[PDB]
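As structure tokens, the structure follows; a few thoughts come after it.
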Amino acid sequence: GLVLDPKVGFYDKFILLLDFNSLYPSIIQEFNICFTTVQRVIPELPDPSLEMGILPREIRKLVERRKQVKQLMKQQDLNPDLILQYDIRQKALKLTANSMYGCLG
Amino acid sequence: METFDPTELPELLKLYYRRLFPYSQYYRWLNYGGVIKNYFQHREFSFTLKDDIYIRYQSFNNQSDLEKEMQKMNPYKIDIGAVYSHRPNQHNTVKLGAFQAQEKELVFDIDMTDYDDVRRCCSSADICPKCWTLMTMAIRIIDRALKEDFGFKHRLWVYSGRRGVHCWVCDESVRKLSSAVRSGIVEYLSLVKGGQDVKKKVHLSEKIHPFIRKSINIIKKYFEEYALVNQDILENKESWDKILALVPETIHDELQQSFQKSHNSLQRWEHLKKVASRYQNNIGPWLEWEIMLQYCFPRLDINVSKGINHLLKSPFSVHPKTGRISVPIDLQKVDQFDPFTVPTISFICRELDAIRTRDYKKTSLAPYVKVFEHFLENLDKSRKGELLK
Amino acid sequence: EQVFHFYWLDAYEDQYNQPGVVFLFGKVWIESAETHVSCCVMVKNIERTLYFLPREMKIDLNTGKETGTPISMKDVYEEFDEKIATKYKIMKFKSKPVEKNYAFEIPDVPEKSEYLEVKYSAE
Amino acid sequence: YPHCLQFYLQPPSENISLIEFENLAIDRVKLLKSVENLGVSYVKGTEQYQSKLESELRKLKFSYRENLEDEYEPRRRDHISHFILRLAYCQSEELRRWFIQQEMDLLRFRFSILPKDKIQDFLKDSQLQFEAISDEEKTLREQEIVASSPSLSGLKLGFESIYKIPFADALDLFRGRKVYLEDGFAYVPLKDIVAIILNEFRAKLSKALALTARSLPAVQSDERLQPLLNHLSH
Ligand SMILES: [Zn+2]
């Protein structure tokens, strides 16, 4: 990972600290990276014309289910126990994914 | 030529692919003398079988496989693709990205549905003696180039089956050309800028490059024989209204009375030859040639030659509709080439029934099989010449 | 015939001592008590399943070269049945030819190919 | 300036003092940062440009005095300097562009200085295959060469030397029917021949700046090279 040299020093005005949402997790999606997409033996991202492979097709569902859940959490006149339910089921589907990477490296 | 009966096709096919096709010569060709690893074992071929089922990445070990599997599948269609880096019949075997097209001939396709606005004798999909001059012009126009312009030596034209003609650029250095260059080729050899139905589709500039000028020279020996007597391109106003649409509006009125008082296109062409000529001097655009162009110059399909992996109809195959054999061309006699006399698979299967194997000789298929041999011989030359020297 | 339900939790296998058997712990419900109780279920006869990668050409492994004879599944079968089975003490087994993909870190291995599916007792 | 036009191809195997290693870069940049200015305040065809340009090329010692076969002072400076400054400018795709941009504005100048003659020798020799045609084949096919050429005014096929290249290498020009082709050969002048050089030069350079990054992780570790990687414009 890259590290940009920190501008040691004080700050009078505000400092907006932006970030990315689940980086390598998404990247393994963006560039269809997989055990059946990439050419290996720092290879080259296959072409955007190749279809998903096992790995993306399991990170696919991984957010296809975070879709449903994020949407059922929108429903009202709903069980305030299922509120706390859906919330966790969220965080999980989240963790699993991210480490999907830590799984390969 | 008797009516080709397309219900007999399933019968004739197994008899033709059994005893009349040139397997010996087809191998010897795509094999290119085993000068290299697996140039045939890595060559792709495509077959359209029964019910219209379309299979593709076929491949074989030797001349023998070719027969068994082609006498055991009796395809209606057959195509030759390119040679890849791994056995086509084995791409499931390899990783996805290491299997790729590396080499294929440089083929040019010229059909009749490309001049659907220049002919006044046939419908888009048909042909006859009267407009076939268009395939002969395309022939010496590009064959001319490929040889003169680029130095491509082994060009094999074949009969497409009903309304066009194909080219197989087989020089060793060509089979390995990058697609990018192949596009450059067609770009060079292309002049009809047919937009989304634009009247004037041939614009020239004051300086006219060699090919352009050599081409116009070969569109001149056929011009009046075809356009003005066979086609009579300007016998009606409906007909001439169409050729005026290329010339500058201010010229019409004068030509319109010029052909009104004339009595056949031959005199009507000499007429614009003047008016326009007179147009040129005081104003040039070369009005005389731009029209001979938009009417006589070949129109190719970029997608065909561009793709180094494109499946194109295999020589000596059989056309399901007309039945005719897709025969190689004899460039020593281009202008004598007859699409109408080309052997019918029905007809050739009749000539073997009215009868170490050479029975292809006993059929009228034989004459086209020799032009294919002179081809294999001129190639033997190259290998021999170029290598053993 | 007869059957019961139960939500599990953990499990365990004793390869050393009891191979081909795994224990599923969990919970079962019992009307008689109006509360669920711990509950263990044993699973026996879990056959080891193996996959053999046929070669494209039969090879004399000693020297290291072909014999001119192409390979078929029946070829592999009889190599296990007669030369590998005995040497390693395998009396009965199950062999079935099947199509199987692949895409990991072993050089010279087809992403797809027919293999020799062999299954035999964990013992 | 002299046999000073060189395709920065094939890596320097020498070795230097962290004093030369550091000075080759600071300097090699000062130049490249002057190629940048001149292109901003003047134009690519002015004397001031050509002048000052070779003036610094001079002052920074990158085209001058000779020596015994091996050690050619400026030859060397420019060879290393470039490669070394491939490290620094390989990262940001905004530096890779800027680099290529100014290291190509440079090959251009070192070409704008040589006469239609010296540039010829450099090609024959350079990569590998190119040929010139005698005034026999030259004038024999003269008219046809001027017909295939651009809006090129007049019928004047000047003294301007003409070359014969593989049709394939001139794709960029025969595709538009902008040169004469014969039995698989194209005939083009200097202008266009050069642009093709510059063209293939960018594409190869970019290609490299690519393979420079990939293997950069194996040095960022070194302490002496932080001031280069990180601070050549801080
Ligand atoms: Zn017709």
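To match Swiss-Prot, the residue numbers of chain D are left as they are there, and the shown ones run 22-255.
Backbone N, Cα and C define each Cβ position, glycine as well.
Quoted from Swiss-Prot for the published mutagenesis D:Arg97 to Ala: Decreases primase affinity for POLA1 by 10-fold. D:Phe104 to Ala appears in Swiss-Prot as a published mutagenesis result, with the remark: Decreases primase affinity for POLA1 by 40-fold. The annotation that Swiss-Prot gives for the mutagenesis experiment D:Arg107 to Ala reads: Decreases primase affinity for POLA1 by 30-fold. Here the residue is the original one, but Swiss-Prot notes a mutagenesis experiment at this spot, D:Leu108 to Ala: Decreases primase affinity for POLA1 by 40-fold.
Here the CA atom of D:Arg97 (mutagenesis position) lies 11 Å from the CA atom of D:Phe104 (mutagenesis position). The distance from the Cα of D:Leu108 (mutagenesis position) to the Cα of D:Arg97 (mutagenesis position) comes to 18 Å. Its Cβ taken as reference, D:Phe104 (mutagenesis position) is surrounded by 17 other Cβ atoms within 10 Å in the chains shown. D:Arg97 (mutagenesis position) falls within a helical segment according to DSSP. Of all Cβ atoms in the shown protein chains, 19 besides its own fall within 10 Å of the Cβ of D:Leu108 (mutagenesis position). Long-range Cβ contacts of D:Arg107 (mutagenesis position) within its own chain (separation 6+, distance under 8 Å): D:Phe120, D:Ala229, D:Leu230, D:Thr233. Within 10 Å of the C-beta of D:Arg97 (mutagenesis position) we count 18 further C-beta atoms, all protein chains included.
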